[PDB]
Amino acid sequence: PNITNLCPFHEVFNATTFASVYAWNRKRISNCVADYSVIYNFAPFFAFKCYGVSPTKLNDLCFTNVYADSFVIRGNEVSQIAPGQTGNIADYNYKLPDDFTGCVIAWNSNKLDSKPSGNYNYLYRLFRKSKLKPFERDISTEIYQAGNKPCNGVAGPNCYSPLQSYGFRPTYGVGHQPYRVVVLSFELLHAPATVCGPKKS
Amino acid sequence: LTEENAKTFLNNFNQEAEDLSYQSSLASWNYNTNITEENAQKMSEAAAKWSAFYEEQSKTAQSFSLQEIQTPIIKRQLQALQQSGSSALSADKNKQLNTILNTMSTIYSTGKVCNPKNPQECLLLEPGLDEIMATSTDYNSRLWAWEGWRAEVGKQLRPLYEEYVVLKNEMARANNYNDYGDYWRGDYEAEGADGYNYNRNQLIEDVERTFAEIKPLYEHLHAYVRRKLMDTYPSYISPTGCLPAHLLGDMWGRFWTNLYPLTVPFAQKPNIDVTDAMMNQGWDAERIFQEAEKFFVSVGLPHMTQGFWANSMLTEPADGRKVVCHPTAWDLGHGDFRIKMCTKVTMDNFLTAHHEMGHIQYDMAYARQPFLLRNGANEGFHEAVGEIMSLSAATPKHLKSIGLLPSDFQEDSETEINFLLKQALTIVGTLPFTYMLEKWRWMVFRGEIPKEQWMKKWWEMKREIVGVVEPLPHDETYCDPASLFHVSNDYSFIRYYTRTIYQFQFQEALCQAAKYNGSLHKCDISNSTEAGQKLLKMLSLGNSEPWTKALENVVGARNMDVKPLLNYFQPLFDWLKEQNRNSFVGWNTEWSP
Ligand SMILES: *[C@@H]1O[C@H](CO)[C@@H](O[C@@H]2O[C@H](CO)[C@@H](O[C@@H]3O[C@H](CO)[C@@H](O)[C@H](O)[C@@H]3O)[C@H](O)[C@H]2NC(C)=O)[C@H](O)[C@H]1NC(C)=O
Ligand SMILES: *[C@@H]1O[C@H](CO)[C@@H](O[C@@H]2O[C@H](CO)[C@@H](O)[C@H](O)[C@H]2NC(C)=O)[C@H](O)[C@H]1NC(C)=O
Ligand SMILES: *[C@@H]1O[C@H](CO)[C@@H](O)[C@H](O)[C@H]1NC(C)=O
């Protein structure tokens, strides 16, 4: 049958504004045809690591739901978006489970997310009481109480605001430049799988 | 617990620090490479914000007590952060000390000595008097320039130094130091595991021990220089006496490198200058830095970043903006590594490019360390790791490998002898001067030298250690050390001595690593990945570990050793012994003409 109702991948890998890694954006993708070839030809990618499926077979596989998680991190932290990893991003911002089936895609975004005065609109969580569970988000801005005395809401001695700023600048080194990351998580349930690829004749 | 609070404090600190330090370094770069008033005021506010933030964090960091911190990396970071420095005094004393420092800086930079009977020929030190010290052969003109700058600087800087010593002593005793000399010797203090412990009081005796065996080589070099200068100056230099202070090629006698035309061993043999070969093959600054990068990747160290090539200035811009001519390696932060060098296509700038890229490689290697540990192991390590690259780059093997020197080049012993003598005049001749100056400053700050017997002590030690006599008697109204740039502007001077020792220690360690079987001065470390890894183990550390551990990581020793330095200058030492048989090696303390 005719190929129509393609999945909106052109709205995930090409948004005018991405999200901070602490409040990472999640888009559910269902009831459409998955043309991953647009993903392939969308930029040169610093990493297209796929955990649990092979990069080619994707189009011929049919999954029930596809989650596209989009955020901006610094280049040095791209290695942390993988199962079994530790760091500030993996423990307090974005965690992938150890049985993660999907792909992580990252590319450099100096031309879009770097400013010379400093881009202070990308934030990350540096301090959290406990590590994050997989696919969890914390948007709380509660003052991190690192000592014994109560903070009382006001920032002060041994009381640090948990969200720090990624002060991106165009002259930074390759490991510190902003990188846009889209994580595709494929899940199968008992429900009929409604996200499959294109067919030809 | 205090240690967990310190860990979270340092985590909170590094993110804000890195950003403000990058803003300060970027503003300093934008001023240094586009000198104007607006870039100066932008640099001023950036440094003001960074300094205010650093003092604000240092006051909170001093609340932590180090007796209950066990992990040595956190303890070293908190040690680095808790150094208040000059902020420990009150506002009045700090303002008075800053006033004294500023007036010393602006009276040294505007120093003026003028020709007697010729009042229009008034000379500054930086453009014209250094030319007289470097090139002129006339005894009376050098006596004039030396005595005149001594008078019109020492007479004006003696009381300034008198209260400068007292204010620096107050600042040091406010920072739990015995004197200002111990405050400077605290840069070599290493607190760590057993056997790697270094103390401030140990440094003096280590310097004296390493000067106990450089003294024969220096004595033979001094005798040879004295005989050649006696050939130059017929009756004004004595065979058994010390050298006059104004005949040493510099204003203060710091470097003897300007005595090479007068003291050349073999005048008929030319030098190993390859400037004309660079001119003939159409080399430019880009090719100079690319050859330096090729050297650093052949030895195993990483390539230069794309931001290094994009952001650095390697040429005079010539588009209307003023720049500083001095080559400087900049670690701006966040993976930004730049070099500011107005590179002309010469051999000296080629070696300088190797030196500054050695600085950048050292900076790049410890970027994985925390923010407060992104420094050198001590003040001597950073310049030694560039001087070793300058040493290996200048060898005839390296020059024949890269096409600068012809393939059929013959290395006779005479060019090795005169090259080693030029290296000795630059390197060996600065060591008694450096040791004597730092010993004088240490004993002045300690109070071992009485206040009214300053000058009489200094000219004794220059007769004893350096073997250099005063040309005219000086009383205590002079301040003869203060004519030097490093002492009138509050700079430590022992870093050059430690740099000189560490340089040859590193070179012998890397040449043993590279399995070189010849004389040490001919050694090249090109194409020796294992030597690069041996080096990079120390380079990756920064000041995270004690400097004795980093020194053991390279050379296998935990202290300064001058056996590599004497092994480097061994052919020259044998040659100088062979041509000092008839003459008298050594000097007599009493003033001999
Ligand atoms: C470090 O390693 C490099 C690479 O192994 C060495 O460069 C090589 O140097 C030799 C001799 O200079 C070159 O051989 C000759 O090259 C010319 C020009 O192409 C050619 O006409 C000759 O017939 C002969 O092949 C060789 O090409 C060159 N290789 C490269 C990749 O540059 C370098 O000399 C080594 N340095 C040291 C100090 O050992
Ligand atoms: C050198 O510095 C001057 C000012 O310090 C720069 O001139 C500024 O350029 C920007 C961008 O074009 C303008 O917005 C400013 O108004 C200019 N200021 C002045 C006073 O002219 C100049 O561009 C710098 N040159 C380089 C090569 O960076
Ligand atoms: C992708 O981004 C570029 C950059 O502005 C834009 O020109 C292009 O139209 C975008 N394409 C889609 C399909 O969104």
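All positions are counted from 1 along the displayed chain.
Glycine is treated like the rest: Cβ placed from N, Cα and C.
Database features (Swiss-Prot):
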- A:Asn2 to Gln (Swiss-Prot position 331): Reduced viral infectivity (MUTAGEN)
- A:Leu123 to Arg (Swiss-Prot position 452): Increased resistance to neutralizing antibodies. Decreases HLA binding to NF9 epitope. Increased binding affinity to human ACE2 (MUTAGEN)
- A:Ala146 to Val (Swiss-Prot position 475): Increased resistance to neutralizing antibodies (MUTAGEN)
- A:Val154 to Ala (Swiss-Prot position 483): Increased resistance to neutralizing antibodies (MUTAGEN)
- A:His190 to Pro (Swiss-Prot position 519): Increased resistance to human covalescent sera neutralization (MUTAGEN)
- A:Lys115 to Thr (Swiss-Prot position 444): In strain: Omicron/BQ.1.1 (VARIANT)
- A:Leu123 to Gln (Swiss-Prot position 452): In strain: Omicron/BA.2.12.1 (VARIANT)
- A:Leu123 to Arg (Swiss-Prot position 452): In strain: Delta/B.1.617.2, Epsilon/B.1.427/B.1.429, Kappa/B.1.617.1, Lambda/C.37, 19B/501Y, Omicron/BA.4, Omicron/BA.5, Omicron/BQ.1.1; Contributes to cellular immunity evasion and increases infectivity (VARIANT)
- A:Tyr124 to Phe (Swiss-Prot position 453): In strain: B.1.1.298 (VARIANT)
- A:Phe127 to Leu (Swiss-Prot position 456): In strain: Omicron/EG.5.1 (VARIANT)
- A:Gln164 to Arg (Swiss-Prot position 493): In strain: Omicron/BA.1, Omicron/BA.2, Omicron/BA.2.12.1 (VARIANT)
- A:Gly167 to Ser (Swiss-Prot position 496): In strain: Omicron/BA.1 (VARIANT)
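A:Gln164 (variant position) falls within a strand when secondary structure is assigned with DSSP. Chain B comes close to none of the recorded positions A:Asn2, A:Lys115, A:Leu123, A:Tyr124, A:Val154, A:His190, judged by a C-beta to C-beta distance under 8 angstroms. Under DSSP, A:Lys115 (variant position) is assigned to coil, being neither helix nor strand in the three-state scheme. Here the CA atom of A:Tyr124 (variant position) lies 11 Å from the CA atom of A:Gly167 (variant position).
Each residue contributes its Cα atom, and for A:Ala146 (mutagenesis position) and A:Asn2 (mutagenesis position) these two points are 60 Å apart. Taking each Cβ in turn and tallying the other Cβ atoms within 10 Å, the top scorer among the recorded positions A:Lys115, A:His190 is A:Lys115. A:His190 (mutagenesis position) is 27 Å away from A:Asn2 (mutagenesis position) when you measure Cα to Cα. For the mutagenesis positions given as A:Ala146, A:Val154, the lowest number of other CB atoms within 10 Å of the residue's CB is seen at A:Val154. In the three-state DSSP scheme, A:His190 (mutagenesis position) is classed as coil.
Counting every protein chain shown, the number of other Cβ atoms lying within 10 Å of the Cβ of A:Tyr124 (variant position) is 23. Across the structure, A:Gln164 (variant position) and A:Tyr124 (variant position) are spaced 6 Å apart at their Cα atoms. In three-state terms derived from DSSP, A:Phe127 (variant position) belongs to neither a helical nor a strand segment and is classed as coil. Sequence-distant neighbours of A:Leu123 (mutagenesis position): residues of the same chain at least 6 apart with a C-beta under 8 Å from its C-beta are A:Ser20, A:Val21, A:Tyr22, A:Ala23, A:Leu163, A:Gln164, A:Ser165, A:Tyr166. Cα spacing between A:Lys115 (variant position) and A:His190 (mutagenesis position): 47 Å, rounded to the nearest whole number.
Sequence-distant neighbours of A:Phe127 (variant position) (same chain, six or more apart, CB under 8 Å from its CB) are A:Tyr92, A:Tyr144, A:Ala146, A:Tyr160, A:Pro162, listed in sequence order.
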